[PDB]
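Asker: Handing you this structure, nothing more for now.
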There are 2 protein chains.
Amino acid sequence: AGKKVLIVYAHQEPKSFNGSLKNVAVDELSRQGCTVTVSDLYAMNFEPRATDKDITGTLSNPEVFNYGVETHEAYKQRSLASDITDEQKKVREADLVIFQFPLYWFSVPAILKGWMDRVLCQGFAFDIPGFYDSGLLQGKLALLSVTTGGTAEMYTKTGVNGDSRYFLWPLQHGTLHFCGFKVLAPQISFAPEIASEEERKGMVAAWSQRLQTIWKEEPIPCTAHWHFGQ
Amino acid sequence: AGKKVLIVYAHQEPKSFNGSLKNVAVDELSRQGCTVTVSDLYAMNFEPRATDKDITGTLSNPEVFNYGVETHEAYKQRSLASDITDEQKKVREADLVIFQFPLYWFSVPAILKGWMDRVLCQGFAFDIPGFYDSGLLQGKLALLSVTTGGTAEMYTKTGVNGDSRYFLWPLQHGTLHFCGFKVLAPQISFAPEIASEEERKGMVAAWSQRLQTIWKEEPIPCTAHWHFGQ
Ligand SMILES: Cc1cc2nc3c(=O)[nH]c(=O)nc-3n(C[C@H](O)[C@H](O)[C@H](O)COP(=O)(O)OP(=O)(O)OC[C@H]3O[C@@H](n4cnc5c(N)ncnc54)[C@H](O)[C@@H]3O)c2cc1C
Ligand SMILES: Cc1cc2nc3c(=O)[nH]c(=O)nc-3n(C[C@H](O)[C@H](O)[C@H](O)COP(=O)(O)OP(=O)(O)OC[C@H]3O[C@@H](n4cnc5c(N)ncnc54)[C@H](O)[C@@H]3O)c2cc1C
Ligand SMILES: CN1C[C@@H](O)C2=CC(=O)C(=O)C=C21
Ligand SMILES: CN1C[C@@H](O)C2=CC(=O)C(=O)C=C21
Ligand SMILES: [Zn+2]
Ligand SMILES: [Zn+2]
C-alpha cells in the first residue's frame, strides 16, 4: 500500500534553485499522499570520507585495512556506523529515490559522492552474486535531478562539454543500475543562474508537473546505447 | 630541465596496491632527479565538503550563499581556507600531476572528488571564459592512475561495465582538460585483488617502467571520439 520516497538533497543554501526544486518535490509528493523523507546532507554534515571509523568495534583485519571487505563484513555483522545504517534504512524502505544536486565536475558533489561510497556498501546495494539487473536494490526507482552552470547548448553531442548523457553514465549505469535500480529519465535544469525569473519559474514548474505522473513513467533503458549511442 | 610532480594519493591502506603504485612513482620519479610531492588525502583528513567554511572574508551575498561565486571572489581576495591554498600551491608549481586512486562507483573516492571541488576553484584552475584548451592550468600534464575491482574483460565495449574510457570522460575531459591540463594516457591496473601474485608484480613493474619515459610521452586526443568513438 502507498509509496515511500527518499530525497537525497545536496546543497548548502536553502534558498538555492536546488532548494526550490527539492521543496517542490516534497510539496507535490506530499500532496499526493506519498511518504516523504529527505536527507539534507549538508545540514546533516554527512561524513563523506570512507574510513575505518565506519566500522564499529573490532575489524576483521586490523593489520591491513580494506574498506570494501570491512564494510561487507560490518554490514553482515550489523556493525556499521550509525549514520550509514540510518541511511540504508531510508533506502531500504523507499520505492523512489530522488537525487537533487548541482553538477560538480560532471559528477555529484563530494558530500553526495561520499553518501554513495558509504551507504551503498557490498551486502546492501550489491554483491558478487548479483549486480546490475541483479542488484540487491532491484524493484526500486532512482532519479537524478541535476542543475548545471553551462547552457543546454553546451551539452549537445557537438558542444564543448559534450552530450549530457556522457556524464550521466558513471551515475545512472555505473552506480544506480548497478544496484538494481530502475533509472528514470534525468531532470536537468540547465543554467538556472543564467536564466531569468520567467525561465527559472518555468523550470521548477516542469519539475512539479512531471512529479504528478512519475509513478506512471517508464524506466529508461539504462544501456551503453542510450547514453553514447544514437 | 628539472621537473616538479604532484601525486594526489587517495587510499587508506599504505600497504594497498594503490600505496604500492604510489611508492613506485615516488621512487622512480625521485630516482630521475624530479621534485616529488605527495598529498595523502586520508592521512591529511582532507575536508571533502564544499561549505561556507572555505571563505574567511565577508561574503558577496550573505543572504543567499553560492559556493562557486563565493570561492571565486575569495580566491581573488585571498580569503580562502589555508588547506585549499596550500594545495593550489602544489598544483601551481607542478609540471605533472598524477592521481593515484582506486575506482569508486566509476569515479574517484569522495575524498578525492572533494579535492577537485575545493582546490580547482574558479580563478585558479579556470575562468569563464578561460576553460578547456584555454584553461588557467594550461601547460601542465595530468595523469589518472586507477585500480579497479572489475576485470579488463568486464571493462570492454561489449563488457558488463562498458569500455573503461567511458567513465574516464568526466575526469579527463570534464575536469582536467576543462582546467587546461594536457591529459596523458590513463594507467589502469585492472582487478589486482583477483590477479595472481605474479600478475600484481607485473602491474607494478609496468607502472615504474612507464614512468621512466613519462616525459617523452604525448597527451592523448582528449575528445569524445577518443572516449566513445562514433
Ligand atoms: C565546485 C563546483 C563545480 C562545478 N562543476 C560544474 C560542471 O562540471 N558542469 C556544469 O555545467 N556546472 C558546474 N558547476 C556550476 C553548478 O552546476 C551551478 O552553479 C549550479 O547548478 C547552480 O544551481 P544552484 O542551485 O546553485 O543555483 P542558484 O545560485 O540558486 O541560482 C539560480 C537562481 O535561482 C533563483 N531561484 C531560487 N529559487 C527560485 C524559485 N523558486 N523560482 C525562481 N527562481 C528561483 C536564485 O535566487 C538564483 O538567482 C560547478 C560549481 C561548483 C561550485
Ligand atoms: C565504495 C567502493 C566503491 C567501488 N566502486 C567500484 C567500481 O565502480 N568499479 C570497479 O571496478 N571497482 C570498484 N570498487 C573496487 C575498487 O576499485 C578495488 O577494490 C580497488 O581498486 C583495489 O585496489 P586496492 O589498492 O584497494 O587493493 P588491495 O586491497 O591492496 O588488494 C590488491 C592486492 O595487491 C597486493 N599488493 C599490494 N602491493 C603489492 C606489491 N607491491 N606487489 C605485489 N602485490 C601487492 C595486496 O597485498 C593485495 O592482496 C569499489 C570499492 C569500494 C570500497
Ligand atoms: C561556477 N561555475 C559556473 C558555471 O558556468 C560553471 C561551469 C563549469 O563547468 C564549472 O566547472 C564551474 C562553473
Ligand atoms: C569490491 N568490488 C569487487 C569488484 O568486482 C567491484 C565492482 C564494482 O562495480 C563495485 O562497486 C565494487 C566491486
Ligand atoms: Zn545501465
Ligand atoms: Zn577533452
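By Swiss-Prot numbering, chain B shows 2-231, in order.
Cβ atoms here come from the backbone N, Cα and C positions, even for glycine.
Sharing the features that Swiss-Prot gives for it:
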- B:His12, B:18-21, B:104-107, B:148-151, B:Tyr156, B:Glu194, B:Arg201: FAD binding site (BINDING)
- B:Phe127, B:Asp128, B:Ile129: substrate binding site (BINDING)
- B:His174, B:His178, B:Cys223: Zn(2+) binding site (BINDING)
- B:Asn162 to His: Loss of activity toward CB1954, no effect toward menadione (MUTAGEN)
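Locate each feature and note its surroundings.
Answerer: Mapped onto three states, the DSSP output places B:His12 (FAD binding site) in coil.
Contacts of B:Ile129 (substrate binding site) defined by a Cβ separation under 8 A and a same-chain sequence distance of 6+ are given as B:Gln123, in order along the sequence.
Taking the Cβ of B:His174 (Zn(2+) binding site) as centre and 10 Å as the limit, one finds 23 other Cβ atoms among all the protein chains shown.
When secondary structure is read from DSSP and collapsed to three states, B:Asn162 (mutagenesis position) falls in the coil class. The Cβ of B:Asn162 (mutagenesis position) lies under 8 Å from the Cβ of B:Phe107, B:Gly151, B:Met155, B:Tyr156, each of which sits 6+ residues away along the same chain.
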Asker: For the substrate site given as B:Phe127, B:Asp128, B:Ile129, which other residues of the same chain have their Cβ within 8 Å of the site's Cβ centre?
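Answerer: Other same-chain residues with Cβ inside the cutoff are B:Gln123, B:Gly124, B:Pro130, B:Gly131, B:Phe132, B:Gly136, B:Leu137.
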Asker: Rounded to an integer, what is the Cα-Cα distance in Å between B:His12 (FAD binding site) and B:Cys223 (Zn(2+) binding site)?
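Answerer: Here the two Cα atoms lie 27 Å apart.
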Asker: For B:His174 (Zn(2+) binding site), identify the closest of the binding-site residues B:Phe127, B:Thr149, B:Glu194, judging by Cα separation.
Answerer: B:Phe127
Asker: Helix, strand or coil: which one is B:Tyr105 (FAD binding site) in, per DSSP?
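Answerer: Note: B:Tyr105 (FAD binding site) is in a strand by DSSP.
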Asker: Just give me the nearest neighbour of B:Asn19 (FAD binding site) among the binding-site residues B:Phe127, B:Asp128, B:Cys223, Cα to Cα.
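Answerer: Minimum Cα distance from B:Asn19 (FAD binding site) across B:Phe127, B:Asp128, B:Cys223 lands on B:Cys223.
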Asker: Using a Cβ cut-off of under 6 Å to any atom of ligand 6, determine which of the binding-site residues B:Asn19, B:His174, B:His178, B:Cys223 qualify.
Answerer: B:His174, B:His178, B:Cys223
Asker: Please list, in sequence order, those binding-site residues from B:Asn19, B:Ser21, B:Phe127, B:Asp128, B:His174, B:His178 with the Cβ less than 6 Å from ligand 2.
Answerer: B:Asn19, B:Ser21
